[PDB]
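Since the structure comes first, as structure tokens, the remarks are kept for the end.
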2 protein chains.
Amino acid sequence: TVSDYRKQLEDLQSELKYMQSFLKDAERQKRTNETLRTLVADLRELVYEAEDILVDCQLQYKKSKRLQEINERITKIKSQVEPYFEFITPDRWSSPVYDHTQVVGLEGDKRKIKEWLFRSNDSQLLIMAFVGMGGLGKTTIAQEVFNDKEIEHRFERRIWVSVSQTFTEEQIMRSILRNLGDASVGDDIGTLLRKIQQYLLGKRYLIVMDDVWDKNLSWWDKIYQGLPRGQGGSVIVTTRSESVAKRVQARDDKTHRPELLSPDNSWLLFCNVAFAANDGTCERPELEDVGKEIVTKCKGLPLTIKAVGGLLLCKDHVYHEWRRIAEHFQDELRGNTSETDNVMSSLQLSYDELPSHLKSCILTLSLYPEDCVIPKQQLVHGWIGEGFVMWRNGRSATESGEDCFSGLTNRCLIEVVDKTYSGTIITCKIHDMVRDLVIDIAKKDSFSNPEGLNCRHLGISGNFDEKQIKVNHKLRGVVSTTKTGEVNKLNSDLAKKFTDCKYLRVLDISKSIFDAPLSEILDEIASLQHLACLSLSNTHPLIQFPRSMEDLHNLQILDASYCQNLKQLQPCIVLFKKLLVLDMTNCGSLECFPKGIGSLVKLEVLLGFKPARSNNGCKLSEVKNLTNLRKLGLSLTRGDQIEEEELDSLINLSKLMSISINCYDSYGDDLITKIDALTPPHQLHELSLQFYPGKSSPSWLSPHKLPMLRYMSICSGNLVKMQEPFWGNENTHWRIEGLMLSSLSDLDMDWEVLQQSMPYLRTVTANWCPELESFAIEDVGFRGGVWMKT
Amino acid sequence: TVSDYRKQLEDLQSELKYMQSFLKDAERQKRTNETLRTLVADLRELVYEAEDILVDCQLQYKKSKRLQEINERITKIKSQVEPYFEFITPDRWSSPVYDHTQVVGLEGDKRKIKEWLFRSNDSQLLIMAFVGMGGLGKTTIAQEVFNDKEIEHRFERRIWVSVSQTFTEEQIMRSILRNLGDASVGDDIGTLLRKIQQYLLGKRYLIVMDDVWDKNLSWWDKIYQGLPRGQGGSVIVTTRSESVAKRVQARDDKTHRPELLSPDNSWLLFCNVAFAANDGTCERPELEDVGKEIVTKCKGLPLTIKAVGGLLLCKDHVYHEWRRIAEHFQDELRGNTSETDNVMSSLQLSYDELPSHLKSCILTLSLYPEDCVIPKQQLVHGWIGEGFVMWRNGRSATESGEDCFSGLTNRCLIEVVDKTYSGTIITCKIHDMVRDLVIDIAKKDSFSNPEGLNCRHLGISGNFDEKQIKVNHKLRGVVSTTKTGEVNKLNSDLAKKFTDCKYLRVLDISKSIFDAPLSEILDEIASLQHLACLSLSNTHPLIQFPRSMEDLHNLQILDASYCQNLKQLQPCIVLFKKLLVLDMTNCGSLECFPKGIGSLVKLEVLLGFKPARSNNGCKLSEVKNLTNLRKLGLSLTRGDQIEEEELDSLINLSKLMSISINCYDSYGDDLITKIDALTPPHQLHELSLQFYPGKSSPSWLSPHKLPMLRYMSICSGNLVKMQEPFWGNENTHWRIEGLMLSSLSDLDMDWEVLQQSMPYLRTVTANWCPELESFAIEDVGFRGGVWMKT
Ligand SMILES: Nc1ncnc2c1ncn2[C@H]1C[C@H](O)[C@@H](COP(=O)(O)OP(=O)(O)OP(=O)(O)O)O1
Ligand SMILES: Nc1ncnc2c1ncn2[C@H]1C[C@H](O)[C@@H](COP(=O)(O)OP(=O)(O)OP(=O)(O)O)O1
């Protein structure tokens, strides 16, 4: 029982190795019967248990008991379910034919797309994209366009092609020939391309390709060269992605995005569907309040509105079922009136073409309240923390979170909320039909139960001081989800029971007020061993994080932002050498670092550095050692924060992208004189100096010292004018693109001098500059404009 | 546990017998899901372990323990993976339609192929071949040819036929009829051949057959007789092989080989692809250095250039992703932008039609540096050594390495570097996309890991005196890979740990300098038992190879070339009788052999014989016993090296092919008089006498004494003129084809006398003969020419 402990280890290390590979195959299988989905549904929990207890291999007898009992469990369920598979022996389309009476107003978009199609001869081959989420109006606006009369006056051959998510090239191109009027010839591929090329000479053709996905998309540029150019032809690709809109490369302007319906438009849509007997009109007025409540709760999608209309069409129009459907809503559209209309299938097919890590990343958004506005940064740090992101080829921590987030937003699953001047995204939200889809998929494998026992991670809402959330010992994550402004009122015993979870990788506490100081609350985090992230942002009783933080050897990131009382950072955040993000933004009262910051090397984000004094903290000398970082945040207080021969400490950062300088609590002119030798690298994408007590430019702000600057913002400051190296217009220019001047009451410059010094501007967002009165925006003084040029 | 030792042996001998036969089937299977590829990936390692420990059957209790534990391991993984297969239930083409705007210059090749097609009436049926590696420009140059207007003026029926690697005859010939304009008739085969013959009377036809492979190719001469001749028809076969170019037998001159792109041409190709928005022009100049670095690193293939262009087309054109793709390159084209363009598939399909021994032989080229120029001889000896080559029917050692190497170079996987006068190949290299393809296939089964633990063989680069290469106990081979000029600086402990590997079949040390003499370094090679090859060429501390070489009973070849200090060869290289190659070329200080060289009989190559004196070494008498050799190398020093009645020792070598005579350190005229009785056999393919102190011809150099001589070279010498038997032009002639006269300052003859005495010459390469001034080359004196006649 002890001598075989390695052997009875390693077969488990084999068996997990097979079974998750089996769980990379069964979801790629169509026609899933009930036994298949049930044994996948418990093999996922069994995978969680196996890789849960497998980490304990890093007496040697109780572990052998655990290995033995779970091996017997897995072999028993295999031999228990296999004869049921021994016993038994083992479509979506579209069309240009629609009804044109229930189409609630689209005539502005119809007009815009018709004036887009009238300019087809201006390009060689006008291609267009209709990008939006599932069931939004894309195929209907396409059918509304090219069934108009004026398009048939313009285009003489109109071709509809229904490309499903499952297809082949052969049926696509022979369907093109069937729409061309040629007979269905049993024929091979190159002859079909020759025929498609031959039937399109001198003909102003319009093809509309529907439901184009990003799966084996290379067929596009096996037929894109087969289309004749210069004839004024036009392609309209309707799809659910911007990634295919750039792979087809329509244009950034030729993409049309349909919008959600207004409540008046959605209400007469629902009248036209549900009350279809008496001419689409409401007959009895006791249903109008409940009906308008249902319609305003459907929130804009025509698919859900027509589904609820088809659901209520087979009732007797009495008040009680209407009222209960108004208060029980999600549970019926997931029954689909027992599988007839299938809204959930039309969104689940958009779910079911993600990569598996993106499936895991989109699955965690079932953990948030009703319409909360989710910050990007917390999602990205959770994904990096509990391991939904892998990396080897340099795309290590932050940029992999960036392209996973952009991969989700390019599937039209997550929509943005606000965007800065520099195009980066800070907050995002999701449509609620996607939200309860992801909840119902979390109602499977024990990702997010949230009722009952078996959960793998949990999210806390507001004010659980008294409601006593159940917490079992599985708990791979604990997140704090607030609805943009509330604070989770928490007591002490829940935070004590957080430290009882052995397997807890994500612990982020974002808006919470505790009863005791957090030094003795989290004193037993030595019991936490495989913890990857901590964002202890915005907590009241935090003064000193606990001193039992020596055995946390994993600790991939460490966040504490906007906590104004953080006096001492311990010297134990030096030795563990496996850090990625250290993030202290705007933490005022802070003794500005420990010593060996340059000792750990694998970190990428270092915000709020506060370079220390002589016999204090750490200087800027070891920043030369940090050859992997790409975001860096400085904040300066007085003159002796920086040292003379360290003033060239920012030239050897090869992979650096952005710099933020926070000279908020500045003291003397010595700081102003000593800033001007800090030279950024010649590669630099964004810089944001934001309080800057100097009066002139910092004397490196020139295209000679940093040529590749694209985005730039200047917040508040004592800045009066720019020096002569700031223009430098003999032959060099900025190649800068986004510029922001937030609150400057002393800054004076011109506008055409900027336009002859910055030839590549797009937008300039200035909103408090009472002294220019020469820019093209509506007022550079009190309010703000953007100057979105052509 | 002991009485069943035979039984528990032999079932393993059965089980390996099944499982590798299973591993001769699963790679012939399409639609490989994840569980299939994972259990193939560990059954390969399990095959290596099974046949690794199976050789130990030649106490009897520990071996029974080993047999028992691996049998339990194999049966456990079988019963562990079988229910996952119980659970689940179980295209490439081309066209004459292309874009003709991105085609970067081919007008010289287009012109040459058009003047080839203009001479179609000169032959009965002009057939042509386009031979090159995968993704080079073959189908594009074919499309560029027969979509020209003048070809349609010439040929009235142009037929494109896309023959994939998976096909049938029926679809090929009905596609021929579909291109002929006949309707797609559901019809059988002989009627289709009759129709194809009937539609081609009096019609100047052009057919282009694309991607023709060497798999069931007999369909060619089931339709080659069906094509009408004398009409001026033309066939263009584009393919990836010269073997099919000779099986179709186009001509040796009618084959066109496209070349890699120039850096200017590849740069405007990359501009035309990547910057496709603004007319294929670069817009911002900070990307030109990184862009040209990527383009010059892609090295000529249009496929990789258009793949990198399609990869960078979906980015935001900022500097940082461009720079990291410039420094992380291979890891993205093996993700294929998550399987959309698939360069790796287009080369892996060329990998996946090799025979399995050729798969193993091509797999070992993942063991070399970036662009090193690999000698043929080391590869061939490694393949013979560790057993990728089997032989029974006389093709025993060297010629099987020759036709395996020619089989790899005829797939356009390995390209040549330099070639001698006699057409034989000495050094070869590979394109780097093939190289990291073979690395990624070695990233599978533990052939070549090279990082981490599990390796089956290892290759050392330069200067590992201090870097301490990890070496586990598996290690079936250890090769030394140098980049044409460096020497692997090695210490003593690595060479001591080489002798710790129990299972080591290939040990070749080609460019290394050691610290201690190799007599005591390799003293414990008695621990080596299954060692097959040793090339101890070019090592400094080698004076005497160690005397523990009595138990090496396998030792298939033994090489030590260009090691100038090798005094004594031990008498233990007589008794082991299983030698193939003994190769001492140019080893100066050497006591010229042991005695029983004629005792061992199964050897093929014996270079640098140095025939001994009377009571010394070995004479030429036992060379009559060596009835299997085909390459033989003599080197002569003075007169008593050879004996009188041994002067007919070279007439009974039936299978001999080549003779090299090295009379470098010659002494007296007695050697010149005693050479002239050494008569080669009447079959002789190449001879190279190279220092030859005599003044006349050796008096056997005549078509009477050796009729079948084809290739011949004469290096430096005191030779003045040729005797009258050297011409012999009454009716006999040389039938010689390649001739080389390297550095002769006394040799005088004519040119038209050679042309009337050697009617079958092709090239005569003379480069230092200051005294002829009558040959057709540019200068027979200081420089050299080749005289490549028509
Ligand atoms: N403006 C509209 N007026 C009335 N019904 C509409 C309108 N737009 C859409 N619909 C209805 C028609 C269908 O019943 C349903 C789905 O429309 P459809 O065009 O298929 O969605 P879509 O094309 O945006 O998504 P998908 O790509 O999944 O098809 O919505
Ligand atoms: N001269 C060229 N100019 C521009 N693109 C080219 C040129 N030659 C080849 N290409 C591009 C076209 C395709 O995108 C890609 C593959 O070329 P292609 O001719 O299909 O390969 P090939 O015929 O040499 O081998 P294979 O048929 O085995 O792929 O290379």
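The residue numbers of chain B are those assigned by Swiss-Prot, with the residues present covering 23-80, 107-138, 148-847 sequentially.
Here the Cβ of each residue, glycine as well, is placed from N, Cα and C on the backbone.
Taken verbatim from Swiss-Prot:
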type: BINDING; residues: B:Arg149, B:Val161, B:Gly189, B:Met190, B:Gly191, B:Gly192, B:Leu193, B:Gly194, B:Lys195, B:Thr196, B:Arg297, B:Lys363; note: ADP binding site
type: DOMAIN; residues: B:164-410; note: domain 'NB-ARC'
type: MUTAGEN; residues: B:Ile136 to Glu; note: Reduced oligomerization activity associated with a reduced ability to mediate cell death as well as an increased sensitivity to the pathogenic biotrophic bacteria Xanthomonas campestris pv. campestris (Xcc)
type: MUTAGEN; residues: B:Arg149 to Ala; note: Reduced oligomerization activity associated with a reduced ability to mediate cell death as well as an increased sensitivity to the pathogenic biotrophic bacteria Xanthomonas campestris pv. campestris (Xcc); when associated with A-297
type: MUTAGEN; residues: B:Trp150 to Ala; note: Reduced oligomerization activity associated with a reduced ability to mediate cell death as well as an increased sensitivity to the pathogenic biotrophic bacteria Xanthomonas campestris pv. campestris (Xcc)
type: MUTAGEN; residues: B:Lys195 to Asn; note: Lost effector-triggered immunity (ETI) in response to the Xanthomonas campestris effector XopAC/AvrAC in the presence of PBL2 and RKS1. Abolished XopAC/AvrAC-induced self-association
type: MUTAGEN; residues: B:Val202 to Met; note: Abolished HopZ1a-induced hypersensitive response (HR) and loss of resistance to Pseudomonas syringae pv. tomato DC3000
type: MUTAGEN; residues: B:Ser291 to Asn; note: Abolished HopZ1a-induced hypersensitive response (HR) and loss of resistance to Pseudomonas syringae pv. tomato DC3000. Reduced interaction with ZED1
type: MUTAGEN; residues: B:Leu465 to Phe; note: Abolished HopZ1a-induced hypersensitive response (HR) and loss of resistance to Pseudomonas syringae pv. tomato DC3000
type: MUTAGEN; residues: B:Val544 to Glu; note: Impaired interaction with RKS1 and reduced ability to mediate cell death as well as an increased sensitivity to the pathogenic biotrophic bacteria Xanthomonas campestris pv. campestris (Xcc)
type: MUTAGEN; residues: B:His597 to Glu; note: Impaired interaction with RKS1 and reduced ability to mediate cell death as well as an increased sensitivity to the pathogenic biotrophic bacteria Xanthomonas campestris pv. campestris (Xcc)
type: MUTAGEN; residues: B:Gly645 to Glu; note: Abolished HopZ1a-induced hypersensitive response (HR) and loss of resistance to Pseudomonas syringae pv. tomato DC3000. Impaired interaction with ZED1
type: MUTAGEN; residues: B:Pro816 to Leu; note: Lost ability to trigger cell death in response to the Xanthomonas campestris effector XopAC/AvrAC in the presence of PBL2 and RKS1. Impaired interactions with RKS1, ZED1, ZRK3, ZRK6 and ZRK15
type: MUTAGEN; residues: B:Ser831 to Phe; note: Abolished HopZ1a-induced hypersensitive response (HR) and loss of resistance to Pseudomonas syringae pv. tomato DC3000
type: MUTAGEN; residues: B:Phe839 to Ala; note: Impaired interaction with RKS1 and reduced ability to mediate cell death as well as an increased sensitivity to the pathogenic biotrophic bacteria Xanthomonas campestris pv. campestris (Xcc); when associated with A-825
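Distribution of Swiss-Prot features across the structure.
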residue	record	DSSP (3 states)
B:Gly189	ADP binding site	coil
B:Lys195	mutagenesis position	helix
B:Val202	mutagenesis position	helix
B:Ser291	mutagenesis position	strand
B:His597	mutagenesis position	coil
B:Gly645	mutagenesis position	coil
B:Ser831	mutagenesis position	coil
B:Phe839	mutagenesis position	coil
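Taking Cα separation as the measure, B:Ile136 (mutagenesis position) is nearest to B:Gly191 of the binding-site residues B:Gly189, B:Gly191, B:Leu193. Screening the recorded positions B:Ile136, B:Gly191, B:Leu193, B:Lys195, B:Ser291, B:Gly645 for a C-beta under 6 A from any atom of ligand 2 leaves B:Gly191, B:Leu193, B:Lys195. The distance from the Cα of B:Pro816 (mutagenesis position) to the Cα of B:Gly189 (ADP binding site) comes to 34 Å. Ranking the mutagenesis positions B:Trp150, B:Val202, B:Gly645 by the distance of their Cα atoms from the Cα of B:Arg297 (ADP binding site) places B:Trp150 first. Contacting chain A by the Cβ rule (under 8 Å between Cβ atoms), the recorded positions B:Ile136, B:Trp150, B:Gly189, B:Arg297, B:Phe839 reduce to B:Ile136, B:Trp150.
Spacing of B:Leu193 (ADP binding site) relative to B:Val202 (mutagenesis position) is 16 Å (Cα to Cα, whole number). For the pair formed by B:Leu465 (mutagenesis position) and B:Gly189 (ADP binding site), distance between Cα atoms is given as 13 Å, rounded to the nearest Å.
Between the farthest pair of Cα atoms in the ADP binding residues (B:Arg149, B:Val161, B:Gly189, B:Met190, B:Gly191, B:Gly192, B:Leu193, B:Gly194, B:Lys195, B:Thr196, B:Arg297, B:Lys363), the distance is 24 Å.
A simple way to gauge crowding: the CB of B:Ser291 (mutagenesis position) has 24 other CB atoms within 10 angstroms, across all the protein chains here. Non-local contacts of B:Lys195 (mutagenesis position) by the CB criterion (under 8 A, 6+ apart in sequence, same chain) comprise B:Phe187, B:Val188, B:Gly189, B:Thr295, B:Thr296, B:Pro315. Each residue contributes its Cα atom, and for B:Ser291 (mutagenesis position) and B:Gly191 (ADP binding site) these two points are 24 Å apart. B:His597 (mutagenesis position) sits 36 Å from B:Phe839 (mutagenesis position), counting Cα to Cα. Within the same chain, residues at least 6 positions away in sequence whose Cβ sits under 8 Å from that of B:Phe839 (mutagenesis position) are B:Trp825, B:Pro827. Fewest other C-beta atoms within 10 angstroms, among the mutagenesis positions B:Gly645, B:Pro816, are seen around B:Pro816. Proximity of B:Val544 (mutagenesis position) to non-local residues of its own chain (separation of 6 or more, Cβ distance below 8 Å) is seen for B:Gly519, B:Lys568, B:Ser569, B:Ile570, B:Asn595, given in sequence order. DSSP gives B:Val544 (mutagenesis position) a coil state; it is part of no helix or strand. Sequence-distant contacts of B:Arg149 (mutagenesis position), defined as residues of its own chain at least six apart whose C-beta falls under 8 angstroms from its C-beta, comprise B:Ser221, B:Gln222, B:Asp268, B:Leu406. The two recorded residues B:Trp150 (mutagenesis position) and B:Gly645 (mutagenesis position) have their Cα atoms spaced 60 Å from each other.
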